[PDB]
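Below is one structure; the comments refer to it alone.
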Amino acid sequence: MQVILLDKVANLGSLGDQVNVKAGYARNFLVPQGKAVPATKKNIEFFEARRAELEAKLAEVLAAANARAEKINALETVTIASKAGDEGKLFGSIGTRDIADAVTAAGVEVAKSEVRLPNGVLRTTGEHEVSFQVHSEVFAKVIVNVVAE
Amino acid sequence: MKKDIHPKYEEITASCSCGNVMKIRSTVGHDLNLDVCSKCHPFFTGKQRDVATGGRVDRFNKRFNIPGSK
RNA sequence: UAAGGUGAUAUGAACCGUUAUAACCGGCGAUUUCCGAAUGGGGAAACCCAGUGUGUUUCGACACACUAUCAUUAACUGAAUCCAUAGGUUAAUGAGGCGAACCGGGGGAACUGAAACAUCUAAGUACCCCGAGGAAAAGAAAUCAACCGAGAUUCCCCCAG
RNA sequence: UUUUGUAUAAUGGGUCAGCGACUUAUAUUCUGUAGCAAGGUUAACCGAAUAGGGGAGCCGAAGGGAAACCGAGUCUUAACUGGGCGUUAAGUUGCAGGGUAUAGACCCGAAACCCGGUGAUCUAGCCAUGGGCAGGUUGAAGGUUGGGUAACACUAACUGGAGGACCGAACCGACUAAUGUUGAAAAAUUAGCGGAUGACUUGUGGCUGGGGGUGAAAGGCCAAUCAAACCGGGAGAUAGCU
RNA sequence: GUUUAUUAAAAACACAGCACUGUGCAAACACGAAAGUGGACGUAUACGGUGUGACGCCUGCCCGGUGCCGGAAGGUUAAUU
RNA sequence: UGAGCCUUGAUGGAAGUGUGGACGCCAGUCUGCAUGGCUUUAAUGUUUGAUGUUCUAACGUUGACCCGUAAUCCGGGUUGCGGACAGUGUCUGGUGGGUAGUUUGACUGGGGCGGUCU
RNA sequence: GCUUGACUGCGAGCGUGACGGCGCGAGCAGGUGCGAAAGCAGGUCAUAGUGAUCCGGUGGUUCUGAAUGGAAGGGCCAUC
Ligand SMILES: [Mg+2]
Ligand SMILES: [Mg+2]
Ligand SMILES: [Mg+2]
Ligand SMILES: [Mg+2]
Ligand SMILES: [Mg+2]
Ligand SMILES: [Mg+2]
Ligand SMILES: [Mg+2]
Ligand SMILES: [Mg+2]
Ligand SMILES: [Mg+2]
Ligand SMILES: [Mg+2]
Ligand SMILES: [Mg+2]
Ligand SMILES: [Mg+2]
Ligand SMILES: [Mg+2]
Ligand SMILES: [Mg+2]
Ligand SMILES: [Mg+2]
Ligand SMILES: [Mg+2]
Ligand SMILES: [Mg+2]
Ligand SMILES: [Mg+2]
Ligand SMILES: [Mg+2]
Ligand SMILES: [Mg+2]
Ligand SMILES: [Mg+2]
Ligand SMILES: [Mg+2]
Ligand SMILES: [Mg+2]
Ligand SMILES: [Mg+2]
Ligand SMILES: [Mg+2]
C-alpha cells in the first residue's frame with residue numbers, strides 16, 4: 001500500500017506523500033516511533049487540505065512581490081546627494097542606510113539583505129546600477145546616482 | 001481468548017474425514033498482542049489479528065473507548 | 001367477633017374472662033439468640049479469636065455497634081520517571097445466596113434404529129453450565145409474492161405426510 | 001410348559017389371601033350399524049358452549065400419459081390398426097369392532113453403552129510428623145603394639161565394633177496338615193512354619209478418581225464390588241431368546 | 001526381599017551388575033485444553049526408556065524382510081497462485 | 001540473480017599522436033583517458049519473485065536491576081541476549097492400536113478344519 | 001455365390017415362476033436381403049456364457065425448467 005508522511009524516510013516519502021509503503025505500515029515503527037499515518041477518510045480530509053492552502057501563503061511571495069520591480073524600478077534612477085572633492089569621491093560612503101531610507105520615504109522599506117550591491121557605493125559620484133531582490137525568484141536592477149549637495 | 005476489540009473465541013465445529021466421522025472439533029482464533037498509545041503511554045492488549053486490523057483501520061485509539069464501558 | 005378461654009398428645013394444677021375492652025380472626029408495628037451468601041480473621045455450621053468505638057461503671061472491666069470481596073462515582077493520597085499513570089485510604093450506592101415449571105444463551109452423549117455397521121438415526125434429546133421475567137423470545141421487511149398483489153412478531157387449524 | 005413325543009427321573013409351583021400381563025393416543029384400511037347422497041363433512045375459532053355459527057379445507061362423482069397435454073378416452077407407434085390402463089362400481093361422515101403404523105405398545109428379565117456426582121475410615125503407592133524391635137551369637141574395616149622391609153608388601157596378638165549377617169520372643173507374614181464348610185468366623189481355630197536393625201514394622205493426618213488412580217507385575221488393589229468402582233440419571237436401553 | 005486381601009509364595013516380580021538408546025537444560029519424558037508442576041532447586045560420573053538379571057568363561061554368522069539412523073541429488077506428491 | 005516495464009548505447013555520420021577496454025562477420029566497429037574538432041542485447045531506475053547477509057521495532061527471554069512491595073506469583077519500567085527466527089491460529093501432506101467405534105457370512109450328521117455357495 | 005433380418009415399431013395366444021422376472025410365438029406396420037417363384041430370414045441345432053436397485057457418465061428430444069426468456073438440473077429414449 002501507500003501512506004502519507006510526516007518526515008522523510010529512505011524511499012519516496014518526503015514530508016507529505018502518499019506512496020510506496022509496505023505491509024503492516026509500521027504500527028511498530030513509522031507510525032508510533034517518529035512519524036505516523038492512520039490515513040483513513042478524516043485524516044486526509046485535513047492534511048490533504050494542506051496542498052491547496054499552503055500554495056497560497058507560498059504564492060503571495062510570488063504574487064505581490066514578483067513583478068513588484070516596477071514600484072522600485074519604474075524610475076530611470078534614484079538620486080542622492082552628499083559630499084565629494086576629487087573627481088567625485090564621497091568621503092565616508094552612502095549606501096544601504098541611504099538608498100533604502102530614500103526609496104523608503106518613496107514607498108520601499110527595503111532592507112540591505114538580498115541586495116547584490118558588491119560594495120557600499122556612492123564613493124564615486126554618478127550612476128551605479130544597484131540590483132535588489134526581495135524574494136528568491138524576485139529581483140530588479142535599478143541604477144542609482146550620486147550627487148554632491 | 002475473547003479479543004478485546006471485535007471479541008471472538010472457541011466456537012465449536014466438527015471434523016470430516018469425508019469418509020466416516022463427525023468428531024467435534026473446536027476453534028479459537030489468534031492470540032498475539034501489541035499496541036502502544038501515542039496519547040499517553042504504550043498500553044497493550046491481547047487481540048486477534050483480524051482484530052488488530054480494524055483497530056489499526058480507523059481506531060487504534062478511537063476504539064479504547066468501548067473498553068471504557070467494558 | 002365475643003361467652004366463654006391459657007395449641008396437641010394432656011389431663012391435673014394455678015389462672016383469665018362473662019348485658020360496651022378474656023380468648024380467637026384480620027391489618028400495621030415491636031422484638032427476632034445462634035449457624036447458614038455469612039460479610040471483622042478463623043473454622044471438623046451452630047463454635048475459637050481480634051481491631052476501633054460507646055455507656056455504665058460498685059469506675060475492675062465487661063455487653064453492644066461497626067470492620068467481607070467486588071464494581072460506579074467522588075474525595076484524599078501517591079512508584080518506577082518531569083509530569084502522569086500505576087498502587088493505597090475513605091464515603092455513598094449496588095451486587096453476592098436461595099429457589100417448582102416455563103424462557104433465552106454456552107457446551108452436548110450413548111443405548112437405540114438401519115433387523116450387522118462407519119454416512120445417516122436416536123437428537124440438539126438426556127445431562128452440565130450462564131442469565132433474566134412474570135412471562136421470556138420475537139417483532140416492524142435489504143419479507144413474500146409474480147407482473148394481481150399482500151404486508152411486523154406471535155400462537156391455533158390447514159396446505160401434507 | 002415344551003415338544004415328534006413326557007407318569008416321566010425335563011420345566012414351574014410348600015399352602016392360603018391380595019395384587020400380577022393385548023391398554024392408550026392420533027393416523028390408515030376393512031366389517032357391522034346409523035345419517036345423508038352425486039354429493040358427504042367440517043377444522044381452528046366465535047359462541048345467548050354439548051346448540052347455532054364457521055365449509056379454510058379433506059374425500060368422491062374421470063381417467064390416460066414420465067410430462068406438456070388430451071379426456072370417456074388416453075398412452076403406445078410414422079400408424080389412422082391392435083395392445084396397456086380406463087369407461088352406466090355411490091360415495092361420504094360418525095359410532096362399535098378386526099388389522100396395520102408411530103409410540104415402552106401383552107407383561108417380567110440381560111450382559112452392557114453414555115452423562116453427572118460420591119468414594120483412598122479397606123487397600124496400593126507416596127508425603128509430613130511420632131512410636132517399636134526380650135534375650136543369645138558371629139566377629140569385617142579402622143587402630144595400638146611386637147616381628148619384618150632400605151621403604152612399602154606381609155604377618156601375629158590385642159582393641160574395635162560391621163552386616164538387606166546368624167538362633168530366637170514381642171511385632172510383621174502366611175509354607176503344611178487336621179477341624180470348621182447351615183462355622184466361634186463371609187478366610188478363622190489348633191499344631192507346626194518364614195522375617196525379626198531392615199527394600200523392617202506401626203499410630204495420626206495428608207495426596208493420587210474410574211478408561212482414571214496405584215501397582216517389586218497378580219489384571220493385583222481402589223470400602224466383603226474390579227478385563228474398567230459406587231450412587232443417581234438417559235431408561236420402560238435392546239432382547240429375532242426363556 | 002515381592003506377589004494373586006479370600007484355592008497359586010513359585011522356576012514368576014524385584015535386585016545389585018551389564019548393554020543399547022535418548023536428553024545441551026525452558027533437557028528428554030510425564031500430568032495438564034492452558035497457566036503451571038514433576039524431572040531437579042538436579043545439569044551428561046546427570047536424568048529418562050528399553051532389554052538382560054551376582055559372579056566366572058563368554059556372547060559366533062545373517063542388514064535379504066520389518067523397524068530405526070544418515071543422505072536427499074533425481075522421480076512422485078498437499079494446501080496454496 | 002530470472003521476468004516485466006521501459007530510459008538510455010549496440011542488426012534495417014570525416015580526423016592528427018599515444019595507449020585502455022568491450023564486441024567483433026578477422027579489409028575490422030563502439031567507446032575510456034592523456035591530447036584535438038521498433039525486432040536482438042549492456043546498464044540507472046523501478047516493480048515483482050529466489051535465495052543469502054545485516055539491522056530494530058514487532059515477537060521471546062525459565063539473564064541483571066528499579067518500582068508497586070520489608071512477595072518465590074503478576075504487572076510496569078531500565079538493560080543485556082535472541083529476532084522477524086521461534087511460537088501460535090486457519091488450512092494442509094506424512095505419521096498415528098496411543099485412543100475410539102466397529103466388522104470379521106451361511107451350509108455342516110455338534111463346531112471346527114476341509115469343501116461348498118450363481 | 002449374393003448379402004446384413006444379429007432389422008425398427010407391435011403382438012392373438014401360450015408356457016414357466018411366491019414375486020422380480022424368464023421363455024415361445026403366428027399375425028400386423030415401415031423399410032430390407034436372398035430366390036424366376038412358392039417362400040425364408042426378428043442371429044447361431046436347442047438347452048450354460050450371468051448381476052436386480054441406487055449413484056452417476058455419453059448422445060438424442062423445445063417433455064419439464066421455482067418472477068419471465070434462457071440456462072443448470074429433472075423426465076423420456078438409447079447406451080456405459
Ligand atoms: Mg463471621
Ligand atoms: Mg468467612
Ligand atoms: Mg443396529
Ligand atoms: Mg427332545
Ligand atoms: Mg417332573
Ligand atoms: Mg430346558
Ligand atoms: Mg391366589
Ligand atoms: Mg379393455
Ligand atoms: Mg538378618
Ligand atoms: Mg499359627
Ligand atoms: Mg529369626
Ligand atoms: Mg492413614
Ligand atoms: Mg475388594
Ligand atoms: Mg447404574
Ligand atoms: Mg432413551
Ligand atoms: Mg428392561
Ligand atoms: Mg526368601
Ligand atoms: Mg490366594
Ligand atoms: Mg498360598
Ligand atoms: Mg529374565
Ligand atoms: Mg548374539
Ligand atoms: Mg481397538
Ligand atoms: Mg454402537
Ligand atoms: Mg454355522
Ligand atoms: Mg450350440
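Positions of Cβ are set from backbone N, Cα and C atoms, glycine also.
According to Swiss-Prot, the features are:
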- B:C16: Zn(2+) binding site (BINDING)
- B:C16 to S: No Zn(2+) binding (MUTAGEN)
- B:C18 to S: Binds Zn(2+) normally (MUTAGEN)
In the chain carrying B:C16 (mutagenesis position), residues 6 or more apart in sequence that have Cβ under 8 angstroms from it: B:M22
Neighbour count (Cβ, 10 Å) for B:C18 (mutagenesis position): 5
